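Undergrad: I'd like to ask you about the structure that follows.
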Amino acid sequence: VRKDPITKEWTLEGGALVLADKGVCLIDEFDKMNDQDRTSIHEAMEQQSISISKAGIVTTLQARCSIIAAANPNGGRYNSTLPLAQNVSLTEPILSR
Amino acid sequence: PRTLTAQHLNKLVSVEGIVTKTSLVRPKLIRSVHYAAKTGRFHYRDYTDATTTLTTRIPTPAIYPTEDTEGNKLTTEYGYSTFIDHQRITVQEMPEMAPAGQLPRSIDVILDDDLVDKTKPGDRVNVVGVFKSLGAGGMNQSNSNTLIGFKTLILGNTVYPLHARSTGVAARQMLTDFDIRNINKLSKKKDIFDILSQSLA
Amino acid sequence: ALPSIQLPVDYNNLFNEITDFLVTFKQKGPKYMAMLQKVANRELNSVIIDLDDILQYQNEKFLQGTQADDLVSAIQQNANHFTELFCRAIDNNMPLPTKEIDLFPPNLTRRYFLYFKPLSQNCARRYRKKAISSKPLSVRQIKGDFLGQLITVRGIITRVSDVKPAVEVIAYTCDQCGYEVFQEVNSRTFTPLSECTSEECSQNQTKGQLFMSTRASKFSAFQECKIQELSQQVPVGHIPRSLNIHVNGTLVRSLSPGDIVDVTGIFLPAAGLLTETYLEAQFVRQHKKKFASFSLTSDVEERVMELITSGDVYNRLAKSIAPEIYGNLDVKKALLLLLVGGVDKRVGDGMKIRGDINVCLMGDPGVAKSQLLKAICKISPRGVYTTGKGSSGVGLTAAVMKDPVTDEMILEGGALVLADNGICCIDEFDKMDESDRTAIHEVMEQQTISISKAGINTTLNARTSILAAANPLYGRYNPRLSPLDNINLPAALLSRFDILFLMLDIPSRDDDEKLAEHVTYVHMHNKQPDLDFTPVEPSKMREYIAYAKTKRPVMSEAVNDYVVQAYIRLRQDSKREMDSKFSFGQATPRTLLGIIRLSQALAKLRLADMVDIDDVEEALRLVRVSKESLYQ
Amino acid sequence: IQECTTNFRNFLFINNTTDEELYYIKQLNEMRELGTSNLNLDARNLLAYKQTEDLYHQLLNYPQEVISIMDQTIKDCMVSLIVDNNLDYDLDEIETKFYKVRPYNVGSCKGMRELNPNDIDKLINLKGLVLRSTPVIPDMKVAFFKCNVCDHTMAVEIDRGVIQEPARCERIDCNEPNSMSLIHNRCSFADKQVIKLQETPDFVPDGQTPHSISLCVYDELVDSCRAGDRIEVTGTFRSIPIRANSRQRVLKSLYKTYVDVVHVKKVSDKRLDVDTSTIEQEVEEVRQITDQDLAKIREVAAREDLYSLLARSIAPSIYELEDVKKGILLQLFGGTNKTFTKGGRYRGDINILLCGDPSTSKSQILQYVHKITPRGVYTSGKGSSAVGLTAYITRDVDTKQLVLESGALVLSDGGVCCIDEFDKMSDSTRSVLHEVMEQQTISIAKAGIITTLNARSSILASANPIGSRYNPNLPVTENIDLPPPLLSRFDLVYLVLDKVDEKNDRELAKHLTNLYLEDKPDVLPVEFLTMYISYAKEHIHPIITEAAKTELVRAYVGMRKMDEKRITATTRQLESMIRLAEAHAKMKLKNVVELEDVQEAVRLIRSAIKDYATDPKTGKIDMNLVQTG
DNA sequence: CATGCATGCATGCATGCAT
DNA sequence: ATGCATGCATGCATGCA
Ligand SMILES: Nc1ncnc2c1ncn2[C@@H]1O[C@H](COP(=O)(O)OP(=O)(O)O)[C@@H](O)[C@H]1O
Ligand SMILES: Nc1ncnc2c1ncn2[C@@H]1O[C@H](COP(=O)(O)OP(=O)(O)O)[C@@H](O)[C@H]1O
Ligand SMILES: [Mg+2]
Ligand SMILES: [Mg+2]
Ligand SMILES: [Zn+2]
Ligand SMILES: [Zn+2]
């Protein structure tokens, strides 16, 4: 819930996942996200919706979109001696969707 | 504060909430005295404002006298004038009652004289007073705006502090003769430390 | 319009009683005539009126039987009006300079400032007249009913401005006709006069332009201050409030931040009917006299003589610090030496050495360390108490701020600048961040601070003495670990202390009974047990220490030879233990300097100009006993 | 007025060489021979002469009028002198110039936070350091008006800050009302500048902070004081009412205060003269030596214990530490400065680091070097920031506009910057020094500013070993707590080790204790030492000869013939050697560096870091091989 | 809205102890 | 010898004027 640069007006802006409903979200550098991004992507990929409770606005928004993501392995080189789950930073709950 | 509407203007109401913002107590001028040395005589002027009385009175041209009718110069006698204390506070809907996730509602209250300092911010309060309206929401002006309304506030005449959990105010009861007699009678028994102790939880 | 009302006052009779008092009262000739003679003769810029004198004068006139008026009551109720009445009388009875020198508003001619002094309480009880001007009041008890009266407020100063000029009577001159116009000013802002108003200019068709003349104007000295409430006055669960003070005339520079004071003044008012308020200062009274204001008046000499001639003064003055705390005699001696201090030294070249003593107390829980820093912060005239947690390093040194009164930008100082020429007692020394203690090093050694952050590139001055309290690494003492590792202060910080006491609590069935009896007596009766020892009151002790601080003993050679031998002995004896790792550190020259300073202070307390050898013996004994608990 | 112009007229180790001549007559003659128009006047010379005893006090109370009286008297005396002797040179050009007098050494002050309102419009003196200086402000003295109906023009003069506007044309033919118009670009203007002055703690009572003042300088004393200089000013105390608004004319009762500058003095006896190499493109900047002082300088230059005497004279109250003193002395002189026009540029400034046990007089030495320097700031390590040392962006409170200010390392240009607690200082607050210690420059690129600033100074740093005490159980490079690239820049690294020894213990104890026998106790005084160093810095620039090149190369390859157990030799040891040898040559007033100076350079480098008493293999100190000596 | 200082909260790294 | 827990020191977020 941000402020508009020109109209001095509040705006409820959903992320790329709520803005890509009935479309596709293309995510680059998928392995270098902070806590907020991981939580948002987890909710989107679990329930295909995003909740929000900010500044008097309590609502839910639809995020029925497909996700295509790109990433790089730990250390910058894939190690075939280990399972894929140990070559990437992503945990299992996000890697099972 | 949430359920106060335009239907209740100009009525005596009682409102409970949380004190959110107090002000700095200040004096207000109510009578101004003067001395004229040339004639050796004392004069006095009186002043009034909207929030002094409940009824409406034609405004008077407040002007501080500087020269006597005969022309003799005047000097102020600050010690013989009259001043009355004045505070303004803000009350809000308690967190224990306000709906979750929605911005709360507020109302201003005006206190004066002997009700000017009896509560502190963050306390639970109950104010009994008259809900009033003041000014002109652009009505007098030929062209001011079409998106404003009249200003409202409460002329407090009673304030009570309420005791809650995890709150600053401390509970208190009025003890009667019966209560004191019973306490004194009960304190005689030898097992008192056990009676008062097994009764906890 | 403007009706009239009748009052019992009479501003004619009172002016006559004013003149009678002012030229007929005696405690030598008339009392106030002499003061006016000094004013004429150019030796006095201030005249002060004691209301006790007025009260006594009117009581004597009542004894005479002739009816009079209650002048003091009239002044107490309406005090801003009597200032000019007194000034008028003082301008009609002034003498002519017996010595030699080398219409217009009356204030240009006056060169003196009138101040009223409140009415004492003892005089009131003497003459049965309850005094309203000498009743201290909190900043929260001053309400509208007091506007216009003469009152007193007790508090602690927080902020003070810089003296500035304020114009009371602007003067002008006309180049066309040559007249002089005078404008009086009694507001924060003003509009100047523009065109000439004389008879000639009025008659003529060419009116001249006026010009301000700075030299002829009546410029006064203005300062402003802020005063808060003491924590003993705030109600249960509230926050203290503040109040403003104006100072004009020859009272400027009489209030400094951090000083607990009683200030007397007139409570005067400042689009609405609401109004701001302020106190016009008339008389200040400090609760603890500054040491650097001492004079050997006859009374103070009489008082100090009794202490001098009463035998033991070192033990009497050491047993009198916190007389409700049992034992700890050596600790109290080293803390009494903390107050006096050594003797600073400038070698004439670009070098200087401090003269203050820093002390540290490290001990076990429940040995009354804190309750001795709270008594030392109270005996000292400019004491400060801080706790390790509640501190920031900056909060101790300084930061920036802006002055509301003037427009200058100013630098605000922390607790170590408020304690200048005083004790800065730091509690919980170990628990404050090590990145916050490192700002204390320069203060301890060079007695300065050096700020090089944005906006400010400068230095301060902090002539402070540090009394620190701390605890071992893990609560209680661990005899197994080394003494050095048990404590948690680096060697550099340890060297900067001169006394470091170890108050370990070792139970023993015999001595605990004495402590128990002392404490439980302190509780059953609200005073200390001993009926043979009568502790010196804080005022008499402060007065003696102030007299002692004026000396500057020097040393002979017969003591220098002893000092050198002892230093060699200690510095050789220390290496064995330090290598053995059961030690406290390694002796350095700072140990020698500390011994010298302790000897100087012991010499000063004796009122001597030379350092005896029994002083270097007491100093060495103290530095030895400092660690005589680890060798239990 | 007649009494003043007469009294001043007639006014205008005992020795008799030049003390029996008319002091001001020669000045008046040199002034008319050279075309100068100022005659600095020492006030005490006025107090001395019997006749001008009242005039002194009058000047102390009525400066603005007495100054004009003196100026007119000096002009009249010049005219009388030229006419009386029938001198050949013309007396026409003199009438086309103006003359002034700049009194100084007026009765001392007490502190600007103790002056009362009854001191307004009086002469005073202050001493402080400069922080900021506004650009040139054009002030008006004459106004130019033109007639927009007849094209006639007028010139009006100013009077106490007001201009009078002609209400009617002054021509008879044309007298149209309110027809005049001001033409800004045809008017006349003078210069003005405003400077911030921070007073030194000459005296400050208990608990007060520093106080900053504003000074105004007019006409010819504009852009004469830079930021960082320490000066003594003499001028008038003034007051002014300030307008509360740019539209409304309601004045504020509380008055502002400032000082009008009439004289500024820069040089001081108890410090060196500013380096002359940094003001080449830029008021007595430097002290002037007579031939009698130069004679003493030359005589001292030929003593057999010059290098010992000079070192021992610095900080006379410190005991021994002869090598530390020698290094600091060579620091002050510095190496010769070179100017390239095909390559880059190199400068000789010597940085020194002092590491050692507590209580070894590391702070006292830095305080001495601070007080015997022209420019420099003594800042500890704790109270500093990366910006507070280099430069900041700020807003004035008497304008409300933007400006870049100068930090600690810029206020010390041409001098020495002293830094205590070099170890208890942040790793990022310390990186800004990387550019300032080899490039002698400060590149800034922040919002609205992109520039590079010269900061050409030397560093004197004091640091404690990790764990406070120094234990010879670890390598030397581990007791210190600095990384490689920062520790290579320092030219000298000094180890100050404590050692228990009854002999030195007794000697130092007797030294320290000799200061407490009295309350106020071969060493050349301070002023002569400063004069010597200033002359040497300004005049002698030694050159390198082939005999020394072969020694420098050999000694450096020798240090390189010798992992990470100690400070490995880099290419900056060779340059350190060159600079130290040049400084040693400069001390003796020679103009050629020879073998005996390169040898001193190498000896001092090796002695600094206790190399004669260290094991080359394990790299740890042998406490038995270190002696005070 | 950018600059730079002081408070307070959060995180990640290192060291010590226990299994 | 390895892993886990605790304490400390470095970083960021806020808040500011
Ligand atoms: N020697 C003693 N004499 C009197 N009271 C003591 C003594 N030792 C301890 N006490 C009491 O025990 C308490 C210790 O509190 P405190 O000063 O906080 O101890 P510490 O600061 O050492 O932890 C005090 O209230 C004091 O009354
Ligand atoms: N060689 C010495 N010459 C003179 N004074 C010394 C010497 N060594 C120690 N001192 C004393 O040590 C004190 C200064 O110590 P200081 O320099 O502050 O320690 P540090 O070097 O750790 O900062 C002075 O009071 C001085 O008298
Ligand atoms: Mg405690
Ligand atoms: Mg030091
Ligand atoms: Zn006139
Ligand atoms: Zn014309």
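We're sticking with Swiss-Prot numbering for chain C, so the shown stretch reads 4-30, 59-133, 191-358, 368-729, in order.
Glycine is no exception: its Cβ is also placed from the backbone N, Cα and C atoms.
Checked Swiss-Prot, it gives:
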type	residues	note
DOMAIN	C:410-617	domain 'MCM'
BINDING	C:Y423, C:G463, C:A465, C:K466, C:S467, C:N568	ATP 1 binding site
MUTAGEN	C:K466 to A	Loss of MCM2-7 complex helicase activity
BINDING	C:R593, C:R687	ATP 2 binding site
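Help me picture where these features are in the structure shown.
TA: Shown in sequence order, C:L458, C:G460, C:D524, C:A566, C:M600 are the residues of the chain, 6+ apart in sequence, with a C-beta less than 8 angstroms from the C-beta of C:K466 (mutagenesis position).
Long-range Cβ contacts of C:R593 (ATP 2 binding site) within its own chain (separation 6+, distance under 8 Å): C:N455, C:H538, C:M541, C:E542, C:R687.
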Undergrad: For C:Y423 (ATP 1 binding site), list the number of other Cβ atoms lying within 10 Å of its Cβ atom.
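TA: Counting Cβ neighbours of C:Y423 (ATP 1 binding site) within 10 Å gives 20.
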Undergrad: Quick one: what's DSSP say for C:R593 (ATP 2 binding site), helix, strand or coil?
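TA: Note: C:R593 (ATP 2 binding site) is coil by DSSP, not helix or strand.
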Undergrad: If you pair up every Cα among C:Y423, C:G463, C:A465, C:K466, C:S467, C:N568, the residues annotated as binding ATP 1, what's the maximum separation in angstrom, rounded to an integer?
TA: 21
Undergrad: For each of C:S467, C:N568, count the other CB atoms within 10 A of its CB; which of these binding-site residues has the top count?
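TA: Of the binding-site residues C:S467, C:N568, the most buried by Cβ count within 10 Å is C:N568.
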Undergrad: Listed recorded positions are C:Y423, C:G463, C:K466, C:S467, C:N568, C:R593; which sit with C-beta under 6 angstroms of ligand 1?
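TA: Listed by sequence, the hits are C:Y423, C:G463, C:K466, C:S467.
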Undergrad: Scan C:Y423, C:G463, C:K466, C:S467, C:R593 for recorded positions whose C-beta lands under 6 Å from an atom of ligand 3 and note them, or write none.
TA: C:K466, C:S467
Undergrad: Among all the protein chains here, how many other CB atoms are within 10 A of the CB of C:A465 (ATP 1 binding site)?
TA: 21
Undergrad: List those recorded positions among C:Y423, C:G463, C:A465, C:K466, C:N568, C:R687 whose Cβ lies under 8 Å from any Cβ of chain D, in sequence order, or write 'none' if there are none.
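TA: Near chain D - Cβ to Cβ under 8 Å - we find C:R687.
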Undergrad: Specify the secondary structure state of C:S467 (ATP 1 binding site) as given by DSSP, simplified to three classes.
TA: helix
Undergrad: Looking at Cβ-Cβ distances, which residues of the chain lie under 8 angstroms from C:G463 (ATP 1 binding site) while being 6 or more apart from it?
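TA: When sequence neighbours closer than 6 are ignored, C:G463 (ATP 1 binding site) has C:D602 within Cβ distance under 8 Å.
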Undergrad: Let me know how many other Cβ atoms fall within 10 Å of the Cβ of C:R687 (ATP 2 binding site).
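TA: The Cβ of C:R687 (ATP 2 binding site) has 16 Cβ neighbours within 10 Å.
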